[PDB]
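Note sheet for the following structure.
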Amino acid sequence: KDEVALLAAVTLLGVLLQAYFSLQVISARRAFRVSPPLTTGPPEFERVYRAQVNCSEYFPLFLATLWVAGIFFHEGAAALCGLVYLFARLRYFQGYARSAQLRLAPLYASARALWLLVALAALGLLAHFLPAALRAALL
Amino acid sequence: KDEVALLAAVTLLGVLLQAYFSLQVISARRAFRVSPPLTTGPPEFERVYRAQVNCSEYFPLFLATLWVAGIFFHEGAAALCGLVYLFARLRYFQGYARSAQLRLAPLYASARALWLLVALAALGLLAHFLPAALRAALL
Amino acid sequence: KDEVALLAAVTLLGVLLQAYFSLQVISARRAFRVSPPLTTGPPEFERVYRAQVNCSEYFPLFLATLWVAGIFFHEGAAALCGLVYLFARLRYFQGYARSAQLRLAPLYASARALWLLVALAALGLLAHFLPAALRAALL
Ligand SMILES: CCCCCCCCCCCCO[C@@H]1O[C@H](CO)[C@@H](O[C@H]2O[C@H](CO)[C@@H](O)[C@H](O)[C@H]2O)[C@H](O)[C@H]1O
Ligand SMILES: CCCCCCCCCCCCO[C@@H]1O[C@H](CO)[C@@H](O[C@H]2O[C@H](CO)[C@@H](O)[C@H](O)[C@H]2O)[C@H](O)[C@H]1O
Ligand SMILES: CCCCCCCCCCCCO[C@@H]1O[C@H](CO)[C@@H](O[C@H]2O[C@H](CO)[C@@H](O)[C@H](O)[C@H]2O)[C@H](O)[C@H]1O
Ligand SMILES: O=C1CCCC2(CCN(c3cc(OCC(F)(F)F)ncn3)CC2)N1c1ccc(F)c(F)c1
Ligand SMILES: O=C1CCCC2(CCN(c3cc(OCC(F)(F)F)ncn3)CC2)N1c1ccc(F)c(F)c1
Ligand SMILES: O=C1CCCC2(CCN(c3cc(OCC(F)(F)F)ncn3)CC2)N1c1ccc(F)c(F)c1
Ligand SMILES: N[C@@H](CCC(=O)N[C@@H](CS)C(=O)NCC(=O)O)C(=O)O
Ligand SMILES: N[C@@H](CCC(=O)N[C@@H](CS)C(=O)NCC(=O)O)C(=O)O
Ligand SMILES: N[C@@H](CCC(=O)N[C@@H](CS)C(=O)NCC(=O)O)C(=O)O
């Protein structure tokens, strides 16, 4: 509980970020008059809508790495990457709300923080399994 | 294990609910003759299909809040909201299977239970971090 | 930490599998010249793209069952099913990259391993709640 509360706060902030992205896509449906179950519309509606679809798909990938890196490497370091990723996702959504070019940079900034979580999850898991394997192989 | 088994049961029930929604979308593909990878078809096929897409997107948001509220506020109270949300999602799918108007009410009933989980996650995290911050600031 | 490290490794491997599926869909966008936010294109682009959408949707369902079965039944047995599911998903993506028929078999092989995780989660939860219920009812 104590060693996972930063991971739980970054998690809740990520959920609130997804709520923001749903509020924005629901505004574009009223503005461009796009009626459900239609996902097609003007170039800008499809961009705002597509920005949300992508963020939603990446949300469990972010959660999985945040929790694994947080528990196997260091909670504060994984929660720091968790914020960097979530801020890059806000910028990605805001960029896609202007154009597809404008979303490119915050997409690579989010990919950056996501690879950082994967590296910390891998380093933490290797520091757990490897010493015991080195002992078994040498025995 | 003991303090998370209700959260794990509500989780498994949510997975079984997603299995039900996949069984229903696969029935609409045989009924309206919609062949994969096509996601377009009659107004009712797109509605059943779209109801499932939305539920799938919300599933990790539900899981994140259920587990955070369950561990930082109260397991039984978060599992109670977890059932309210899952029942509203069954009604949302059944409503969308009739029309887009008919899905509106169970969608706001699911949003209701989802905001309740977010409030309990926030209250639980504030009860953890705030006393220590009040002590540090006053020291 | 010790009793969840296999579940955390199978989790990280599932994240790396999703990274592979994104690398493949981004290759199809350059090859068939499909520009975002467009999700429509030649029959093969829509198949590679659709294979990824499905995998992404199933990822939290896999994570939920892997962790519940791993903690309530047996970590090694749930991690074994976790690998069977992830290998069937690689084959599903590779099959869909050829045709919709070719994806059918690895889709049922993934459904197989997913039902196995659900059964172990159910058996583990029943072994937890049922003895106490039998005692209460008989008392
Ligand atoms: C397969 C083998 C893997 C090879 C690994 C190669 C590692 C390269 C080592 C270079 C030196 C290490 O660099 C390490 O980076 C981390 C994360 O950015 C730093 O962390 C830093 O974050 C930011 C920079 O983004 C700063 O504002 C902050 O001052 C600091 O905390 C460490 O303070 C630094 O010591
Ligand atoms: C920023 C500050 C936040 C402000 C917070 C304002 C809180 C408002 C307080 C009103 C009184 C509290 O009301 C509290 O609600 C919960 C959840 O619905 C109740 O929980 C209830 O659930 C349902 C009602 O839906 C009943 O069938 C059941 O009898 C009861 O358990 C508590 O029994 C009640 O005490
Ligand atoms: C509602 C009531 C539920 C009814 C449950 C019915 C269960 C049927 C019992 C049949 C016998 C049990 O069969 C049990 O299956 C598991 C999982 O495949 C085996 O596990 C096996 O996996 C693979 C086979 O896929 C083998 O390579 C390996 O040798 C072995 O570990 C057990 O070694 C076996 O004992
Ligand atoms: O579950 C549903 C179903 C219907 C759709 C919504 C309901 C209306 N939404 C908002 C967003 C918002 O933004 C505040 C911010 F951005 F600060 F979070 N404010 C007011 N309504 C967002 C989508 N939703 C939802 C989604 C995620 C959640 F976490 C949640 F709690 C509710
Ligand atoms: O993984 C896959 C890949 C192919 C598609 C399916 C396989 C066929 N489906 C069903 C649903 C059902 O409903 C029983 C209820 F509703 F009680 F759950 N009964 C029989 N088959 C659902 C979709 N699937 C799947 C999905 C989620 C799961 F949890 C799971 F275990 C399997
Ligand atoms: O977050 C984002 C945003 C932009 C898109 C990508 C960035 C480029 N991708 C790849 C994949 C790959 O495959 C190595 C394998 F397959 F071994 F994982 N190699 C090099 N780049 C995958 C999609 N991404 C991403 C997704 C999941 C991750 F886990 C991650 F770390 C990053
Ligand atoms: N994905 C939605 C989440 C919130 C929402 O309103 N969901 C459903 C409510 S039935 C919706 O309107 N989806 C759009 C559609 O059905 O095409 C968004 O980003 O706005
Ligand atoms: N999203 C599916 C999940 C189950 C399923 O059959 N998935 C794939 C199997 S390749 C599918 O048919 N997806 C529809 C498509 O490919 O357009 C549903 O709700 O039916
Ligand atoms: N779903 C993507 C994930 C990686 C990616 O590039 N995501 C966004 C970057 S804005 C994308 O290009 N999505 C396709 C689109 O916007 O239509 C894939 O499988 O390639």
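In order, the residues displayed for chain A correspond to 2-140 in Swiss-Prot numbering, which applies throughout.
In case you wondered, yes, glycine gets a Cβ from its N, Cα and C as well.
Features reported for this protein in Swiss-Prot:
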type: BINDING; residues: A:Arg30, A:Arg51, A:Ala52, A:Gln53, A:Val54, A:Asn55, A:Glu58, A:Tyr59, A:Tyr93, A:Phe94, A:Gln95, A:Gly96, A:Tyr97; note: glutathione binding site
type: ACT_SITE; residues: A:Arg31; note: active site, proton donor
type: MUTAGEN; residues: A:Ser36 to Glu; note: Reduced leukotriene-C4 synthase activity by nearly 80%
type: MUTAGEN; residues: A:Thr40 to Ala; note: Leukotriene-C4 synthaseactivity is reduced by 30%
type: MUTAGEN; residues: A:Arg51 to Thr or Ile; note: Loss of leukotriene-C4 synthase activity
type: MUTAGEN; residues: A:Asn55 to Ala; note: Does not affect leukotriene-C4 synthase activity but substantially increased KM for GSH
type: MUTAGEN; residues: A:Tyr59 to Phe; note: Does not affect leukotriene-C4 synthase activity but substantially increased KM for GSH
type: MUTAGEN; residues: A:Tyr93 to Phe; note: Reduces Leukotriene-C4 synthase activity and increases the optimum for pH-dependent activity
type: MUTAGEN; residues: A:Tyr97 to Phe; note: Does not affect leukotriene-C4 synthase activity but substantially increased KM for GSH
type: ACT_SITE; residues: A:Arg104; note: active site, proton acceptor
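Of A:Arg31, A:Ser36, A:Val54, A:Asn55, A:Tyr93, A:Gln95, listed as recorded positions, none is near chain C by the criterion of a Cβ under 8 Å from one of its Cβ atoms. Listed in sequence order, the residues of the same chain lying 6 or more apart from A:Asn55 (mutagenesis position) and placing their CB within less than 8 Å of its CB are A:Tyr93. Counting only the Cα atoms, the space from the residue listed as 'active site, proton donor' to A:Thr40 (mutagenesis position) is about 13 angstrom. The distance from the Cα of A:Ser36 (mutagenesis position) to the Cα of A:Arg30 (glutathione binding site) comes to 7 Å.
Cα to Cα, A:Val54 (glutathione binding site) and the residue listed as 'active site, proton acceptor' are separated by 14 Å. Counting only the Cα atoms, the space from A:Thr40 (mutagenesis position) to A:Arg30 (glutathione binding site) is about 9 angstrom. Neighbour counts of Cβ atoms within 10 Å were compared for the recorded positions A:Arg30, A:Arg31, A:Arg51, A:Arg104, and the top value is held by A:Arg104.
Residue with the densest Cβ environment among the binding-site residues A:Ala52, A:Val54: A:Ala52, by other Cβ atoms within 10 Å. Taking a C-beta cut-off of under 8 Å and a sequence gap of six or more, A:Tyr59 (mutagenesis position) has these contacts in its own chain: A:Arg90, A:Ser111, A:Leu115. Here glutathione is bound by A:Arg30, A:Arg51, A:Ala52, A:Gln53, A:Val54, A:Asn55, A:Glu58, A:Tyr59, A:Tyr93, A:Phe94, A:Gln95, A:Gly96, A:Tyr97 per the record. The longest Cα to Cα distance in that group is 23 Å. Neighbour counts of Cβ atoms within 10 Å were taken for the recorded positions A:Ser36, A:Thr40, A:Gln95; the minimum is at A:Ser36. A gap of 11 Å separates the Cα atoms of A:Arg51 (mutagenesis position) and A:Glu58 (glutathione binding site).
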